[PDB]
Amino acid sequence: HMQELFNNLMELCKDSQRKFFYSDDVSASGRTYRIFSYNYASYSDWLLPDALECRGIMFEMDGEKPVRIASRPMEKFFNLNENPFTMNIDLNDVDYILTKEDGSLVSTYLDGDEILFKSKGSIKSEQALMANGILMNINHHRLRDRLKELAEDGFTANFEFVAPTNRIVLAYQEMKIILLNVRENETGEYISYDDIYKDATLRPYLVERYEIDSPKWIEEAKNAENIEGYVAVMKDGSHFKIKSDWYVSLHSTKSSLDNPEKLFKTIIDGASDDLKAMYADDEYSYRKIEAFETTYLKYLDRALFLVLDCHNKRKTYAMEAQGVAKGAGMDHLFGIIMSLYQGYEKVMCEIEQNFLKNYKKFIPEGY
Ligand SMILES: Nc1ncnc2c1ncn2[C@@H]1O[C@H](COP(=O)(O)OP(=O)(O)OP(=O)(O)O)[C@@H](O)[C@H]1O
Ligand SMILES: [Mg+2]
Ligand SMILES: [Mg+2]
C-alpha cells in the first residue's frame with residue numbers, strides 16, 4: 001500500500017543528502033505536498049527499496065502523514081548498457097518504441113478542484129506554472145477535463161513540456177505539451193498505449209509510436225541525427241532509452257574522454273550516463289567513465305557529510321570548521337562551512353566549482 005511506499009522513500013532521504021531528498025511546498029488551495037526526488041546516485045543506490053520511484057513522486061501530506069499519492073511520474077530508467085539493469089536485455093521482448101521528446105517532464109495532480117502540473121522537482125517551477133497556463137487555456141479545455149477526471153480516478157498523466165525558450169538540444173517550433181504516458185497513482189501500473197490512443201481527445205497529444213521487428217532499430221537510432229532517440233517499452237511495461245551519438249556528443253561537454261576537466265564536467269551535469277552508454281562498446285572507455293564517476297560520488301559523499309555535519313553543530317565553529325577541512329585534506333571546505341552562518345542548494349553549487357579547481361588531485365590513479 002501507499003504507507004509502505006512512503007516509508008521506503010523516507011528511508012532513502014536519511015541515508016545521504018545528495019543521494020535522496022525531499023521538499024515540502026504549499027499550494028494555492030493551501031494544501032501541503034511532499035516531493036521525493038534525487039540529485040546523484042550510483043547503481044547500488046538504485047537497488048535500495050523503491051529507490052527507482054524516488055524521481056518526483058509526490059504525496060499530499062497531513063503533518064508527517066501521507067494521505068495520498070498526489071502525483072506519480074515514471075520510475076527512474078536507464079540507457080541500454082548503462083549499468084546491470086539494462087545489460088543482457090532480450091531485445092526480442094521490446095514491445096514497441098516511442099519518440100523521445102527533448103524538454104521537461106510535467107505531471108498532473110489534483111489540488112482540490114484544480115488539475116495542475118508539477119515539474120520534476122516542484123509545483124512552483126517556471127515550467128510548472130507555464131504548463132499550468134497552457135492547460136487552462138481554451139484550446140486545451142477538452143484535455144483539461146479529461147485529465148481532471150483521470151486525476152479523480154487517481155491517475156497521473158505525464159507530459160514532456162517543449163518550447164523554443166526551453167531548448168535543450170532539439171529545436172521545437174511551438175511551445176506545447178506532449179502526452180507520454182498515464183500511471184495509476186497507487187500501483188504505478190501504466191495505462192496501455194493502445195487505450196490512450198482510443199481516446200480521440202488524447203490522441204492529438206500522444207507521443208509517436210513505432211513498431212519494431214529487428215534490433216537493427218538501435219543501430220539506426222544510435223547513428224541518427226536531429227533526434228534525441230527513443231524510449232523502448234518492454235513487454236513487461238519497463239522502459240530503456242537509446243540516445244543518438246549526435247545528441248550525446250552535443251549534450252556532453254566537448255572532448256569529454258580527452259580532457260579530464262571535461263569528463264568531470266560531464267559528471268557534475270549528470271550527463272555521464274548518456275556518455276557511458278555511448279562508449280559501451282569500448283570496455284576501456286566504458287570502465288574509465290565509471291572510475292571518474294565513483295571518484296566524484298565518493299568525494300561528494302565525504303564532502304557533503306563533513307560540510308553539513310559540522311555546520312549542524314561563535315568563533316568556536318570557525319576554529320572547529322578548520323579541524324574538519326584540514327583534518328580531511330580539503331581546506332576548500334572551510335568557506336563552505338561558513339555558509340550555515342550566512343545562508344543555505346546554493347551550497348551544492350559551491351562544492352562543485354571547488355572540485356573542478358582541485359580536480360587534478362582526484363583524477364583516478366592510472367588515468
Ligand atoms: N517518449 C518518452 N517516454 C518517456 N520519457 C520520455 C519520453 N520523451 C522524453 N522523455 C523524458 O525522458 C526522461 C528520462 O530520460 P532522460 O535521459 O531525458 O532523463 P534525465 O532528464 O537526464 O533524468 P534521469 O537521468 O534522472 O532519468 C523523462 O524525465 C521524460 O521526461
Ligand atoms: Mg530529456
Ligand atoms: Mg542523464
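Indices start at 1 and increase along the chain as displayed.
This deposition comes from X-ray crystallography, 2.6 Å.
Including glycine, each Cβ sits where the backbone N, Cα and C put it.
The feature ATP binding site is assigned by Swiss-Prot to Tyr38, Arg55, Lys76, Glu160, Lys241, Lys243. With a 10 A radius on its CB, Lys243 (ATP binding site) counts 25 other CB atoms from all the protein chains.
Experimental mutagenesis at this site is recorded by Swiss-Prot as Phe78 to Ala (Swiss-Prot position 77), annotated: 90% loss of adenylyltransferase activity. Impaired ligase activity. In sequence order, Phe85, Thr86, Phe240, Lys241, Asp273, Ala277 make up the list of same-chain residues 6 or more apart from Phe78 (mutagenesis position) whose Cβ falls under 8 Å from its Cβ.
Within its own chain, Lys100 (mutagenesis position) has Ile227, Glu228, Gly229, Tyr230, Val231, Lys241, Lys243 as residues 6 or more apart in sequence whose C-beta sits under 8 angstroms from its own. Listed in Swiss-Prot is the mutagenesis experiment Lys100 to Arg (Swiss-Prot position 99), annotated as follows: About 50% loss of ligase activity.
Quoted from Swiss-Prot for the published mutagenesis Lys100 to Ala (Swiss-Prot position 99): Complete loss of adenylyltransferase activity and ligase activity. Taken residue by residue with DSSP, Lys100 (mutagenesis position) is part of neither helix nor strand, so it is coil.
Looking at Swiss-Prot, the entry for mutagenesis of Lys100 to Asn (Swiss-Prot position 99) says: Complete loss of ligase activity.
Taken from Swiss-Prot, the feature active site, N6-AMP-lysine intermediate covers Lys100, and the record attributes it to experimental evidence.
Listed in sequence order, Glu160, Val162, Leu170, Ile178, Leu180, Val207, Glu228 are the same-chain residues six or more apart from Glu101 (mutagenesis position) with CB atoms under 8 A from its CB. For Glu101 to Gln (Swiss-Prot position 100), Swiss-Prot lists a mutagenesis experiment annotated as follows: No effect on ligase activity.
Neighbour count (other Cβ atoms within 10 Å of the Cβ, all protein chains): 18 for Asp102 (mutagenesis position). For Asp102 to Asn, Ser or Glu (Swiss-Prot position 101), Swiss-Prot lists a mutagenesis experiment annotated as follows: Complete loss of ligase activity.
Listed in sequence order, the residues of the same chain lying 6 or more apart from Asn166 (mutagenesis position) and placing their CB within less than 8 Å of its CB are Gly103, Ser104, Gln127, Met175. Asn166 to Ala (Swiss-Prot position 165) appears in Swiss-Prot as a published mutagenesis result, with the remark: Partial loss of the ligation of 5'-PO4 and 3'-OH termini of the RNA strand; no effect on tRNA repair.
Secondary structure at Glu228 (mutagenesis position), taken from DSSP and collapsed to helix, strand or coil, is coil. Within 10 Å of the C-beta atom of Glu228 (mutagenesis position) sit 25 other C-beta atoms, taking all shown protein chains into account. Quoted from Swiss-Prot, the note on the mutagenesis of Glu228 to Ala (Swiss-Prot position 227) is: Complete loss of adenylyltransferase activity and ligase activity.
The annotation that Swiss-Prot gives for the mutagenesis experiment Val231 to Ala (Swiss-Prot position 230) reads: Partial loss of the ligation of 5'-PO4 and 3'-OH termini of the RNA strand; no effect on tRNA repair.
A simple way to gauge crowding: the CB of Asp273 (mutagenesis position) has 19 other CB atoms within 10 angstroms, across all the protein chains here. Swiss-Prot documents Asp273 to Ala (Swiss-Prot position 272) as a published mutagenesis change and attaches the note No effect on the ligation of 5'-PO4 and 3'-OH termini of the RNA strand and no effect on tRNA repair.
Residues annotated as Mg(2+) binding site in Swiss-Prot: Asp273.
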Under DSSP, is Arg55 (ATP binding site) part of a helix or a strand, or is it coil?
coil
Cα-Cα distance in Å from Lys313 to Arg314, with 5 residues unmodelled between them?
11
For the deposited structure, the Cα atoms bordering the 3-residue gap, namely those of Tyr344 and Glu345, are apart by a whole number of Å, specifically 7
Of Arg55, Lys76, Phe78, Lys241, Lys243, recorded positions neighbouring ligand 3, Cβ under 6 A
none
Output the one of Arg55, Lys76, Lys241 that, of all these binding-site residues, has the highest number of other Cβ atoms within 10 Å of its Cβ.
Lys241
Do you know which of the recorded positions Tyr38, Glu101, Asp102, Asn166, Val231, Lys243 end up with C-beta under 6 Å from ligand 1?
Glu101, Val231
